[PDB]
Amino acid sequence: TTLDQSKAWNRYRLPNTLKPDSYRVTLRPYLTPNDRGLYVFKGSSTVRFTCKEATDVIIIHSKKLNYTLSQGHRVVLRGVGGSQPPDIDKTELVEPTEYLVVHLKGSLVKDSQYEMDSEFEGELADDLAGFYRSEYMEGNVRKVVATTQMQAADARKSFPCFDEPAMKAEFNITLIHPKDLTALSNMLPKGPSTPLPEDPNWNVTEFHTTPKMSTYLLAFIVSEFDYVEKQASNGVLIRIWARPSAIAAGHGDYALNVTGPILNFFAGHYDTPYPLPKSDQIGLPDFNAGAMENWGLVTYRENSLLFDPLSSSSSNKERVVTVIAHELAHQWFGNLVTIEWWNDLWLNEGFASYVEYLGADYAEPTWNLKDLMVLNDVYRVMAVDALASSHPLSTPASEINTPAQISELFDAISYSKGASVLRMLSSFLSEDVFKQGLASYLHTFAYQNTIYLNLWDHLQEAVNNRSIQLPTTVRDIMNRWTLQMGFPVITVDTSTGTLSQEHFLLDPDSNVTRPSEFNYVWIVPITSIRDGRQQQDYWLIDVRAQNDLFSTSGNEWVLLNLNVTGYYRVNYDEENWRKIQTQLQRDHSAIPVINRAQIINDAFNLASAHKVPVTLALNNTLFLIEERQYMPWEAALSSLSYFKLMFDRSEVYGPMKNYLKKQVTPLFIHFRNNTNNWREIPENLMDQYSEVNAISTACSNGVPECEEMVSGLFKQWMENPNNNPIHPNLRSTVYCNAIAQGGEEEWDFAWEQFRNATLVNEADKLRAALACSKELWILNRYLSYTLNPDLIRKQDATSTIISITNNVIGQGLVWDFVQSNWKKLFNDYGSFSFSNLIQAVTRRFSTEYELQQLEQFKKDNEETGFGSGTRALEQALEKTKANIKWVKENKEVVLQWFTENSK
Ligand SMILES: *[C@@H]1O[C@H](CO)[C@@H](O[C@@H]2O[C@H](CO)[C@@H](O[C@@H]3O[C@H](CO[C@@H]4O[C@H](CO)[C@@H](O)[C@H](O)[C@@H]4O)[C@@H](O)[C@H](O[C@@H]4O[C@H](CO)[C@@H](O)[C@H](O)[C@@H]4O)[C@@H]3O)[C@H](O)[C@H]2NC(C)=O)[C@H](O)[C@H]1NC(C)=O
Ligand SMILES: *[C@@H]1O[C@H](CO)[C@@H](O[C@@H]2O[C@H](CO)[C@@H](O[C@@H]3O[C@H](CO[C@@H]4O[C@H](CO)[C@@H](O)[C@H](O)[C@@H]4O)[C@@H](O)[C@H](O)[C@@H]3O)[C@H](O)[C@H]2NC(C)=O)[C@H](O)[C@H]1NC(C)=O
Ligand SMILES: *[C@H]1O[C@H](CO)[C@@H](O[C@@H]2O[C@H](CO)[C@@H](O[C@@H]3O[C@H](CO[C@@H]4O[C@H](CO)[C@@H](O)[C@H](O)[C@@H]4O)[C@@H](O)[C@H](O)[C@@H]3O)[C@H](O)[C@H]2NC(C)=O)[C@H](O)[C@H]1NC(C)=O
Ligand SMILES: *[C@@H]1O[C@H](CO)[C@@H](O[C@@H]2O[C@H](CO)[C@@H](O[C@@H]3O[C@H](CO)[C@@H](O)[C@H](O)[C@@H]3O)[C@H](O)[C@H]2NC(C)=O)[C@H](O)[C@H]1NC(C)=O
Ligand SMILES: *[C@@H]1O[C@H](CO)[C@@H](O[C@@H]2O[C@H](CO)[C@@H](O)[C@H](O)[C@H]2NC(C)=O)[C@H](O)[C@H]1NC(C)=O
Ligand SMILES: *[C@@H]1O[C@H](CO)[C@@H](O[C@@H]2O[C@H](CO)[C@@H](O)[C@H](O)[C@H]2NC(C)=O)[C@H](O)[C@H]1NC(C)=O
Ligand SMILES: *[C@@H]1O[C@H](CO)[C@@H](O)[C@H](O)[C@H]1NC(C)=O
Ligand SMILES: *[C@@H]1O[C@H](CO)[C@@H](O)[C@H](O)[C@H]1NC(C)=O
Ligand SMILES: [Zn+2]
């Protein structure tokens, strides 16, 4: 499986002998099939490169490209500035390393430039890689758009190139396309699209030269899309593309309104202007990758770019602002200054995942979006990073070579832990000094490439220049958070005022085998409060220490990690927990809203880790009966979802629902009178989210008044279908519960609304809600639909199946389905997420019978692998073993607790 490593063309990393300067690329997509039923694109290119060290071979990336021979060879070599290229000996293609290899009869000379001409063609496949095709239905008409996805190593699939991020170059892009179609790229066209002289049916669009940039950020799109535009004061043209009908109705308007302000924010937050003449953002009906930050032409999944104020919810709105903010952040951080190699992906994706909140907050200052990062990124990644199977943020460059190894880095660790760690960094340094660090870093390395130590250097300079006191260097502090996996749990003893830290692990029976330089002790910044008042900062530099900041006497209490800015969990002594609970009972508002969620989330997590009694966590939810903020409720609901997954098929679920029924009812009554009987929605975003959770928790836990009103609204809709009386914020929870309470009539109505849907946001809500039927035959019939591309789009297959197994009645149904035709499923679905299916179907597993079924599932499907889901299967087995143990230990205690507190 390994080729001769002594040969440069058998090594995954490019050699350092040749460095490109300028490319010219002409592409011509054919949007109709040929004789072999293949969509093909024709291409021609020229790469001008500099010989940095004398070499007798040209090694360049090439993937699935078929070359037209010219002058006897795959390629033609020319000189520039009087250089004399050697004759070509022969060319070959090396598939594993994805190289075009041009062997020369002599050596290129050092410092001299050369040009290589190539003429080729490739498949315009339905594969979402390189230059590919995307198909959607515009009514009964089948539309085809040629578009691109280069990240991380697929630029080489559209034209031959030195396809590594630090091989920056300039690109002259020309698109040959049908007459009535718009061509788009990174830069603006040099002029109006002109007819191809050989065939007026085609047009030629030549784009201006790009600045120095990485191949993975290139973009070519040919479509019949329309646009809304808006020109900013500083000259930057802002355009937004989508299907003509979607833009005609104004669904691109909101994205347009926020793009300007977001670009303005980043211009100031970075202290460098927007480096491009324009900003294109395009919404594609099909785009599994979510969004790609191509420089000047950012591609989005349609349902994340388009917005309809008459049917899209606030979450839909929040989705748009935050995603746009993320990708636009890359237009400086990532595109202007690019990573040296893929092992530093966490710095790029982590930074954008963090500042997406800052940008979006600028566009919508009334929302307080920044507060949501703790739930969305911090606690999300903490579930995965608290496992023995996690990995450090940073990876040695030499360990990331193959395309598969690169793809594995695009995970929750890189994004969410990357964001969390950087937010913590911007916290213990002043944000102002963090900004100052950013500014110099950007200016210094513009149009170039960096490793993460470069950013550390510039931040360190800002620290010295601003005279910010730290326990040690920025480098040494951050090493604790990048070189080793996981995060600490800080246990506080408020009697002695001593702090203690250790590697936090969700599984009490975990087996960490990955060694660490520091042996899992961190240098950690501690912000804290006492009786609502914030104290002086502290630095924990050892396993254990003492300070009077964490000592208490009498009725006073303390709390660590203000607003959860630090990437760690906190535990307290029994005495301190009691005072905090008493504070929550007396006046919970005295504790920051984020920290109220912390108290709950940490407690439930520490409970699973055998660090607090499970009854403690449950006690930390008692105050929720008078809690009206969204965040603390959401945190408890998220943690109790595990309890639901463990107990919703047992005797425990009864008292559990009765408890949640007791806690949420006053909140439900409140919103009922607050919104004046659901006539209005709150003006504050959090309150809007809070109301939705209240209604959602009320109905699923059996409060009568909620059940009556959701089915009442839905029947009212069934009578006025073209006049949906249900506010968008409430649609998912109302559709679902009404479908659950009703039967065939409701389901068929919802199904027809889904089939006729012209708004993707609405169709997504219907798809999920349809899985809420309590009729087994209906769910069974729905299951058969999920594999039919005419009924359910393949990109929505897994999620629709997943939504079905979320239903208790669908659990055994889907699990039987997975066991029955896995062999047919692994063959006849590509990009079907077996990983998510395996995880979703095994979440409920808590018995020895389920484990043995899963153990047999693995054995029965040995010779036919599990592919991308192979890893999820091993984690499901370990999780199942953990669940069996947890259930047998907490079943009695939890049943008793829910019973006592349901009265
Ligand atoms: C991708 O696209 C870029 C941008 O268009 C191309 O770069 C251009 O390439 C042109 C063709 O070689 C260049 O034209 C030449 O410019 C020479 C002057 O060079 C200076 O360039 C700097 C900027 O780098 C300016 O500040 C100076 O003011 C000058 O413009 C001329 O001397 C040269 O002379 C011509 O030679 C031709 C040869 O046939 C004669 O026919 C003609 O009569 C005339 O004597 C010529 O005009 C151009 O400078 C250059 N533009 C820039 C800004 O770099 C890349 O070549 C493209 N890449 C690929 C691989 O195709
Ligand atoms: C650049 O060159 C590469 C390498 O040659 C091309 O890749 C090749 O693509 C073809 C599809 O056109 C693959 O062919 C196979 O097709 C069968 C199914 O179709 C079959 O058609 C033949 C007649 O040609 C019949 O005799 C058979 O009964 C059958 O109907 C399918 O079973 C295979 O899975 C495969 O798709 C071929 O495998 C593939 N070659 C390699 C080695 O990758 C590529 O198309 C070309 N690019 C362009 C732009 O044409
Ligand atoms: C969170 O921590 C625990 C969670 O359970 C709570 O402790 C509970 O506090 C109440 C306070 O009223 C205790 O009630 C007491 O119970 C005794 C009798 O003991 C009982 O005996 C029967 C058998 O006869 C057992 O089945 C019970 O388990 C219990 O041992 C009775 O005289 C009074 O009702 C007395 O108040 C309750 O026992 C206790 N739960 C436990 C430990 O089982 C705690 O309050 C809560 N903290 C909060 C509210 O924030
Ligand atoms: C995208 O941004 C545009 C531009 O701001 C928004 O359009 C504008 O929306 C406002 C608020 O509804 C409208 O204000 C109105 O002004 C009139 C006076 O002209 C006043 O009588 C009304 O009471 C109201 O306040 C304004 O007409 C409108 N401007 C344009 C260009 O039509 C739009 O709302 C934004 N779109 C989205 C979905 O965010
Ligand atoms: C492709 O080229 C043709 C010919 O230049 C363009 O057709 C012109 O389009 C403009 C704007 O719509 C019309 O006002 C002219 O009458 C057309 N010129 C003719 C008839 O020769 C066409 O616009 C180009 N396609 C694109 C991408 O717009
Ligand atoms: C902790 O986070 C809270 C938000 O959960 C912050 O409270 C906001 O602070 C900003 C400062 O500009 C005010 O404009 C907002 O009105 C506050 N929101 C609310 C609803 O209180 C708070 O600043 C943070 N505390 C610290 C010091 O870290
Ligand atoms: C940086 O700090 C130094 C003093 O430490 C001083 O020159 C001035 O305050 C700042 N200006 C720069 C960038 O030198
Ligand atoms: C969907 O739209 C078509 C075209 O108007 C119509 O015939 C059909 O009844 C619609 N389906 C329903 C029942 O919503
Ligand atoms: Zn990103």
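Here chain A follows Swiss-Prot for its numbers: 63-891, 894-967, in order, are the residues you see.
Using N, Cα and C of the backbone, Cβ positions are placed for all residues, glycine too.
For the mutagenesis of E291 to N, Swiss-Prot gives this note: No change of receptor activity and HCoV-229E infection. The structure shown keeps the original residue. Take the CB of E291 (mutagenesis position) and look out to 10 A: across all protein chains shown you find 13 other CB atoms.
Under its mutagenesis entries, Swiss-Prot includes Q293 to T with the note: No change of receptor activity and HCoV-229E infection. Here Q293 (mutagenesis position) comes close to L299, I300: these same-chain residues lie at least six apart in sequence, with C-beta atoms under 8 angstroms from its C-beta.
Annotation source Swiss-Prot lists substrate binding site at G352, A353, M354, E355, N356. Other Cβ atoms within 10 Å of the Cβ of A353 (substrate binding site), summed over all protein chains shown, number 20. DSSP assigns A353 (substrate binding site) to a strand.
Annotation comment: Swiss-Prot describes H388, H392, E411 as Zn(2+) binding site, evidence class experimental evidence. Around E411 (Zn(2+) binding site), the same-chain residues at least 6 positions away in sequence with a Cβ under 8 Å from its Cβ are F472, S476, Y477, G480.
According to Swiss-Prot, the active site, proton acceptor annotation covers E389. Look at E389 (active site, proton acceptor): DSSP puts it in a helix.
Under its mutagenesis entries, Swiss-Prot includes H392 to A with the note: Loss of aminopeptidase activity. Contacts of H392 (mutagenesis position) defined by a Cβ separation under 8 A and a same-chain sequence distance of 6+ are given as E355, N410, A414, in order along the sequence.
Note on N818 (mutagenesis position): other Cβ atoms within 10 Å of its Cβ, all shown chains, come to 9. Listed in Swiss-Prot as a mutagenesis experiment, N818 to E is described as follows: Very low receptor activity and HCoV-229E infection.
The secondary structure of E411 (Zn(2+) binding site), as reduced to three states from DSSP, is helical. Apart from the site residues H388, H392, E411, the chain places the Cβ of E355, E389, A391, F395, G396, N410, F413, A414, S415, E418 no farther than 8 Å from the centroid of the site's Cβ atoms, the recorded Zn(2+) location. For the recorded positions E291, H388, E389, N818, a Cα-Cα cutoff of 10 angstroms around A353 (substrate binding site) retains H388, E389. Only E389, from the recorded positions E291, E389, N818, place their Cα within 10 Å of the Cα belonging to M354 (substrate binding site). Using Cα positions, the member of the recorded positions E291, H388, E389, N818 nearest to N356 (substrate binding site) is identified as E389. Take the Cα of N818 (mutagenesis position) and measure to each of the recorded positions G352, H388, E389: the nearest one is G352. Taking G352, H388, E389 as the recorded positions under consideration, the smallest Cα distance to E291 (mutagenesis position) is found for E389. Residues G352, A353, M354, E355, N356 make up the record's substrate site, and a Cβ search at 8 Å around their centroid adds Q213, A351, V360, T361, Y362, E389, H392 from the same chain.
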